2 protein chains.
Amino acid sequence: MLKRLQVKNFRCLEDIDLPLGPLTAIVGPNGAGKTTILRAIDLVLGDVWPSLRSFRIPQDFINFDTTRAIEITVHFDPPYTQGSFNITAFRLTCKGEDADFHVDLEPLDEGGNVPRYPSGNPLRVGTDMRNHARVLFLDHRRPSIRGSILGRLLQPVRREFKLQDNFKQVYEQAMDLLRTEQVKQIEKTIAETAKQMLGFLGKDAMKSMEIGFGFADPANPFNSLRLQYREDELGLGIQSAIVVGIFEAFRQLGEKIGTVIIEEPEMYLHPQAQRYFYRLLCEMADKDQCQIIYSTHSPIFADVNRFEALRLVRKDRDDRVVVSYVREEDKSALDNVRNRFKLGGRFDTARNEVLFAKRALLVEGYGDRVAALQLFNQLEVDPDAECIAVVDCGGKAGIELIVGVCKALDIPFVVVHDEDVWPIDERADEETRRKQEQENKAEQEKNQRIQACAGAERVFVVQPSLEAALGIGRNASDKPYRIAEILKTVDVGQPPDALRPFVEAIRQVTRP
Amino acid sequence: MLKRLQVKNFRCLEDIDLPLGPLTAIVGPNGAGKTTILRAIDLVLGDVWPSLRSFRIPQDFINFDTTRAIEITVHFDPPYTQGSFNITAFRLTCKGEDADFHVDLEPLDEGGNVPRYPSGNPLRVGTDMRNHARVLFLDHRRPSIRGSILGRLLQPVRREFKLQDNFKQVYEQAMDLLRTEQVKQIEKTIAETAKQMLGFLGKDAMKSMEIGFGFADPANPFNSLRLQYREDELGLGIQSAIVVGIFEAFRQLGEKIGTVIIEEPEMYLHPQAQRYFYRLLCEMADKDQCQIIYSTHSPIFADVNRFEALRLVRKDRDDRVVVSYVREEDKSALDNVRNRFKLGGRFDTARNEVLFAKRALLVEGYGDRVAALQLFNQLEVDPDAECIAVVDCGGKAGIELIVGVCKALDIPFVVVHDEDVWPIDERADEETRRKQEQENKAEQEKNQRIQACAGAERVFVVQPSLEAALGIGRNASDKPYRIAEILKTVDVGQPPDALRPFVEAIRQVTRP
Ligand SMILES: [Pt+2]
Ligand SMILES: [Pt+2]
Ligand SMILES: [Pt+2]
Ligand SMILES: [Pt+2]
Ligand SMILES: [Sm+3]
Ligand SMILES: [Sm+3]
């Protein structure tokens, strides 16, 4: 599998370095580098040998510069053994001094050096070596489909095939029904003309070449097989559905298929089908049957609970592309937080919207979101137009989790939550007093952990709780019409003292 | 045929407006707008219906702006009649206020307005209307080929086809040799999964859909036919040769095929094959059998004698794309100059290099070029590295022609030529004296015409001639070794007075 990508001076990617894992989910705004990361991988490892014909000069250089060298380095594991060399990466360079540019594909060892022979010449990247690490690229290709993707599916079929001779005779029999006299004269005009054009190259005989009409190589028929259907946004959805079916056949066939890159796996799938596809891709990645690298705009394919997969790509104040992800050092602390949330917590795909927003307001629960959005409306802010995600995190442990992801990804955020500490009723019985004390301490610990990960300047605490600030019963705590009519009597100008941290949280997350 | 293209705010094309003719040859440096012109036409008239899915937002807006509206207008002739409307152009707009963008395809009448019905609603662009003007786009697609290009070739074949029933039974017979038990289980997994993904859309039955393997629609087999060969730069050349063969079949079939756009018709063809292809494209355009619009880097496809075809595209001091061409007003004067050159003049493809250069030095003849290039070498300038074309124009009338094209195209240039006026030998006989006088006046007229079109500040005159300045005989006037050894004794520092206009011409064309 691919392990790491380095890109220098390629289109919008001035300098970038990101890890790659069994599932790599790449998110970020349009034009901010997302697709260019994928194209850089395809340049080195796609099915066209990297050469000067692979680049647009100067289109592919930063600023159309060309005094800078394009450099794409792809690292992988396990190493490729060539004789006495173990190669762990390829480095594709395109540079030049005007006006002769050139590209090199160099092999690199564990230590980042190009091995050389005792003769002193460097080791060059050969066919077997590059095909070692080749990737399937599913870009938006989506009444028929075909590609190296289906080809890889049929390669166990193409193997045990044993009726090649019979197929040739039936195939030719069918081609003869097509070869009208006019068809043959059209074919002869094409083939004779092409051969004359080729003759100018001087390479002869060359007269061994057959050029004609047909719809398959009868020797290797499974190389022209496609999926087809009878009968366009409808057509596009059908072709997306057939792709899901192809991947479902892979999973049942169990064969390892290596590295697949997908531009927007969601496209033209119903959300329910996107859920089915994502679950399928995750099973194959986790089972170690392939590696999936993709760009996505869908919160169904960008799961906050799988935070190791996340790469967030965007341009900084200076139009410099920057990639964010959970650092290795930090994975274990966030994983602990993910586990604490899984005890009693429930997962919610809607929370993944945090990954697509300019800014996030993190709240505990459904009632808090309803109240937040009504206050937005009273402050005359539309959170959808401002790309502010208001995220129901599923309680305090859930907030910790989303905070840790936002912190690791450099997503700006504000937290609001209740204090949930209550004075002890000195008249209650021993068990109630003791349990109140213990609950207060537990809540204080949860409040302190949120403060430690978010920072205090990003956290607003409603004392003792939003329910108490609103005067709202326990029954009605989540009824939107009840929350709305209470909040409609409040004055955003001077929100009550109890309610003040809630509306100030919304003012902070709104502040440009 | 397409008549005109207007592009506003699309990628690098801030504002541009160019005529389109039966042959349109688009030249200019890489990234300077050449290919973007072609892509803009394809957006409106390619085989994908223009919609919001056609654009990259913000990638396709100038500066990734999106506060500006993309506008592509394609004009054509003859008009399309829809009921009582005559449409002569389509206008594709993509704009929006964040964050909902949208695209409109509007029909336009003779006067540039969108017709509306008595109801007041505008006329919309329908299928038949847009297909009226659809273009074949041959982009770099180049062991098999296929596209709407071959499809258009076979459409007279697909017509008179009458063995559909027999073909179905032989075709299925061949598919049965492939359908192993494992193949059928793979196919059932694909089809059942795709149908389940489609079922989430709610559209039912939908159970009428057949999804399976195959290599043709047995009902319409000529829609899956391809050209193939046995067996990659060699492969790329073969596929280019097959394209030439397809166009040669078109010319023999005589059917009109409308508008074809080609990205770099030269690519992977031998120069001799490029000459064959260009001649073929010109016959079809002149015979009115199609319209060819292409970008090119080849002087074989960009003929200075066909100056009406030329469009030169480049970025000005400010990175603003500017297109140049011979204006309508000016065509008749340049055509007169082209005719005067055709009496006794000989054509030379090498002269087309003027169209690809940063600057051109225009000289009369072969001996003048040799001398120019040797002086470049003595001035320690490499004209190839500086993109200076030294152009042998074929005599003074030939210089007029190239000057007129360079002037119309805004190519910077310098002219050097001989005066060729000689004192009359008062001892000669009457006929020689009279002929000398008449030749002097003829030469003076030719010298004056060059001065009128080039401007005097761009013209250097060697008095009486370079041969006389060099002291070189008539025999040796064109022998490079003789010219070189004479020039090697000259001092670029203070070239003789007779030679001075020649070396000063070279210093001017070299001056940044
Ligand atoms: Pt980009
Ligand atoms: Pt891109
Ligand atoms: Pt461009
Ligand atoms: Pt481009
Ligand atoms: Sm609460
Ligand atoms: Sm001369």
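Per Swiss-Prot, chain A residues shown: 1-142, 149-237, 245-525, in order.
Structure determined by X-ray crystallography, 2.2 Å.
In case you wondered, yes, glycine gets a Cβ from its N, Cα and C as well.
Neighbour list (A:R487 (mutagenesis position), Cβ cut-off 8 Å, at least 6 residues apart, same chain): A:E480. Sequence annotations record features per position, and here Swiss-Prot assigns active site, stabilizes transition state or protonates leaving group to A:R487.
The secondary structure of A:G33 (ATP binding site), as reduced to three states from DSSP, is coil rather than helix or strand. If you take the C-beta of A:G33 (ATP binding site) and look for same-chain residues 6 or more apart in sequence within under 8 angstroms, you find A:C12, A:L13, A:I16, A:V326, A:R327, A:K328, A:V334, A:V336. Under the heading ATP binding site, Swiss-Prot lists A:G31, A:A32, A:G33, A:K34, A:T35.
Sequence-distant neighbours of A:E377 (mutagenesis position) (same chain, 6+ apart, CB under 8 A from its CB) are A:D405, A:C406, A:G407, A:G408, A:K409, A:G411, A:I412, A:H430, A:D431. Swiss-Prot lists A:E377, A:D431, A:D433 with the feature divalent metal cation 1 binding site.
Shown in sequence order, A:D405, A:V429, A:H430, A:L479 are the residues of the chain, 6+ apart in sequence, with a C-beta less than 8 angstroms from the C-beta of A:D381 (mutagenesis position). Taken from Swiss-Prot, the feature divalent metal cation 2 binding site covers A:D381, A:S478, A:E480.
Around the Cβ of A:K34 (mutagenesis position), 25 further Cβ atoms fall within 10 Å across all displayed protein chains. What Swiss-Prot says about the mutagenesis result for A:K34 to A is this: Loss of ATPase, no change in exonuclease activity.
According to DSSP, A:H140 (mutagenesis position) sits in a coil region rather than a helix or strand. Here Swiss-Prot notes a mutagenesis experiment, A:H140 to A, with the remark: Loss of ATPase.
A:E276 (mutagenesis position) falls within a strand when secondary structure is assigned with DSSP. Note on A:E276 (mutagenesis position): other Cβ atoms within 10 Å of its Cβ, all shown chains, come to 20. According to Swiss-Prot, the mutagenesis experiment A:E276 to A carries this note: Loss of ATPase, no change in exonuclease activity.
DSSP assigns A:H283 (mutagenesis position) to coil in the three-state reduction, outside any helix or strand. Around A:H283 (mutagenesis position), the C-beta neighbours below 8 angstroms that are at least 6 residues distant in the chain are A:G250. Swiss-Prot gives this note for the published mutagenesis A:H283 to D: Nearly complete loss of ATPase.
Around A:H310 (mutagenesis position), the same-chain residues six or more apart in sequence whose CB sits under 8 Å from its CB are A:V27, A:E277, A:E279, A:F369, listed in sequence order. Look at A:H310 (mutagenesis position): DSSP puts it in coil. Here Swiss-Prot notes a mutagenesis experiment, A:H310 to A, with the remark: Loss of ATPase.
Quoted from Swiss-Prot, the note on the mutagenesis of A:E377 to A is: No change in exonuclease or nicking activity. Loss of exonuclease but not nicking; when associated with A-431 and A-433.
One mutagenesis experiment named in Swiss-Prot is A:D381 to A, and its note says No change in exonuclease or nicking activity. Loss of exonuclease but not nicking; when associated with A-478 and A-480.
Quoted from Swiss-Prot for the published mutagenesis A:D433 to A: No change in exonuclease or nicking activity. Loss of exonuclease but not nicking; when associated with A-377 and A-431. Loss of exonuclease and nicking; when associated with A-431; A-478 and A-480. Secondary structure at A:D433 (mutagenesis position), taken from DSSP and collapsed to helix, strand or coil, is coil.
Recorded in Swiss-Prot as a mutagenesis result, A:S478 to A carries the remark: No change in exonuclease or nicking activity. Loss of exonuclease but not nicking; when associated with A-381 and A-480. Loss of exonuclease and nicking; when associated with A-431; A-433 and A-480. Within the same chain, the residues at least 6 positions away from A:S478 (mutagenesis position) whose Cβ sits under 8 Å from its Cβ are A:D431, A:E432, A:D433, listed in sequence order. A:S478 (mutagenesis position) falls within neither a helix nor a strand when secondary structure is assigned with DSSP, and so counts as coil.
A:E480 (mutagenesis position) has a Cβ environment of 20 other Cβ atoms inside 10 Å. Swiss-Prot gives this note for the published mutagenesis A:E480 to A: No change in exonuclease or nicking activity. Loss of exonuclease but not nicking; when associated with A-381 and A-478. Loss of exonuclease and nicking; when associated with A-431; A-433 and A-478.
A:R487 (mutagenesis position) carries neither a helix nor a strand DSSP state and counts as coil. A mutagenesis experiment is reported in Swiss-Prot for this position, A:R487 to A, and the note states: Reduced exonuclease, reduced nicking activity.
Among the mutagenesis experiments that Swiss-Prot reports, A:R487 to E is described with the note: Loss of exonuclease, reduced nicking activity.
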Apart from A:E377, A:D431, A:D433, which residues in this chain have a Cβ no more than 8 Å from the mean position of the Cβ atoms of those residues at the divalent metal cation 1 site?
A:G378, A:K409, A:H430, A:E432, A:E456, A:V475, A:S478, A:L479
From A:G31, A:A32, A:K34, A:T35, A:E276 (recorded positions), the ones whose CA sits within 10 A of A:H140 (mutagenesis position) are A:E276
So which other residues, same chain and not among A:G31, A:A32, A:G33, A:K34, A:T35, have a Cβ within 8 Å of the centroid of the Cβ atoms at the ATP site?
A:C12, A:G28, A:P29, A:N30, A:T36, A:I37, A:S308, A:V326, A:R327, A:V334
Euclidean distance between Cα atoms of A:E276 (mutagenesis position) and A:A32 (ATP binding site), Å:
15
Would you mind reading off the Cα separation of A:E276 (mutagenesis position) from A:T35 (ATP binding site), to the nearest angstrom?
7
Interval of 6 unresolved-in-model residues, reported as the Cα distance (Å) from A:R142 through to A:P149:
10
Please compute the Cα distance from A:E237 to A:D245 in Å; 7 residues between them have no coordinates.
10
Go through the mutagenesis positions A:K34, A:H310, A:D433, A:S478, A:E480 and pull out the ones with a Cβ less than 6 angstroms from some atom of ligand 1.
none
